[PDB]
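Enquirer: My questions will all concern the structure given below.
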Amino acid sequence: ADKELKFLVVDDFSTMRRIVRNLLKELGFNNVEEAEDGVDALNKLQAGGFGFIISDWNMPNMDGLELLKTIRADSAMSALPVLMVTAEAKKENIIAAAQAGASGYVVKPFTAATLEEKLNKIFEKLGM
Amino acid sequence: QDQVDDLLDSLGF
């Protein structure tokens, strides 16, 4: 993947957004923006240029799964990589993420190494 | 946990 790939980090908890952003920076990905929920995220996505989405599962107004579906059903954004982040891995949620088209699924908190590992699995799958 | 982990592994997550 290109070091300048533009990421959108979505979470209603500001501290977690900062942490994910810092983890991305640690891996050399500096082009990162933030959104506080699914609605805010879609609003900023309408601006264009985004190449990767990392979204939390539980957020008000529009949660992670709802954001993911919206992206996948949109003609311009349908192929965007989306890594889902959750507080707890659950069978039902995992199957739901698969059905909706999640590129990845990871439990927080996670280290830089783990993030790197999840991103690389997605890049490889997508030939990025 | 073992099962959750195997599910994730099977799905490529």
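Residue numbering for chain A follows Swiss-Prot, covering 2-129 in order.
Method on record in the header is X-ray crystallography, 2.1 Å.
Cβ atoms here come from the backbone N, Cα and C positions, even for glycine.
Swiss-Prot feature annotations, pasted as is:
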| type | residues | note |
| --- | --- | --- |
| DOMAIN | A:7-124 | domain 'Response regulatory' |
| BINDING | A:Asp12, A:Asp13, A:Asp57, A:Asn59 | Mg(2+) binding site |
| MUTAGEN | A:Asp13 to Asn | Abolishes function, reduced rate of phosphorylation and affinity for magnesium ion |
| MUTAGEN | A:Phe14 to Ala | Diminished rate of phosphorylation |
| MUTAGEN | A:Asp57 to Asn | Abolishes function and phosphorylation |
| MUTAGEN | A:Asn59 to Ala | Diminished rate of phosphorylation |
| MUTAGEN | A:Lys109 to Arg | Abolishes function, decreased autophosphatase activity |
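Mind mapping these onto the model and telling me what they sit next to?
Expert: For the domain 'Response regulatory' (A:7-124), DSSP puts the residue distribution at 52 helix, 22 strand, 44 coil.
Note: A:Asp12 (Mg(2+) binding site) has non-local neighbours A:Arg18, A:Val21, A:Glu37, A:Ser56, A:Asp57, A:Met60, A:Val86, i.e. same-chain residues 6+ apart with C-beta under 8 A of its own C-beta.
For A:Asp57 (mutagenesis position), the number of other Cβ atoms no farther than 10 Å from its own Cβ, over all displayed protein chains, is 23.
Of all Cβ atoms in the shown protein chains, 14 besides its own fall within 10 Å of the Cβ of A:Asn59 (mutagenesis position).
Its Cβ placed at the centre, A:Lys109 (mutagenesis position) has 16 other Cβ atoms within 10 Å.
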Enquirer: Could you state the CA-to-CA distance between A:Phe14 (mutagenesis position) and A:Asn59 (mutagenesis position) to the nearest Å?
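Expert: Rounded to the nearest whole number, the Cα-Cα distance is 10 Å.
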Enquirer: Which whole-number value in Å describes the distance between the Cα atoms of A:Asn59 (mutagenesis position) and A:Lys109 (mutagenesis position)?
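Expert: Between the Cα atoms of A:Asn59 (mutagenesis position) and A:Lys109 (mutagenesis position), the distance comes to 12 Å.
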Enquirer: Would you mind listing, in sequence order, the residues at least six apart from A:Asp13 (mutagenesis position) in the same chain with a Cβ closer than 8 Å to its Cβ?
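Expert: When sequence neighbours closer than 6 are ignored, A:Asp13 (mutagenesis position) has A:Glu37, A:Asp38, A:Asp57, A:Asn59, A:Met60, A:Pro61 within Cβ distance under 8 Å.
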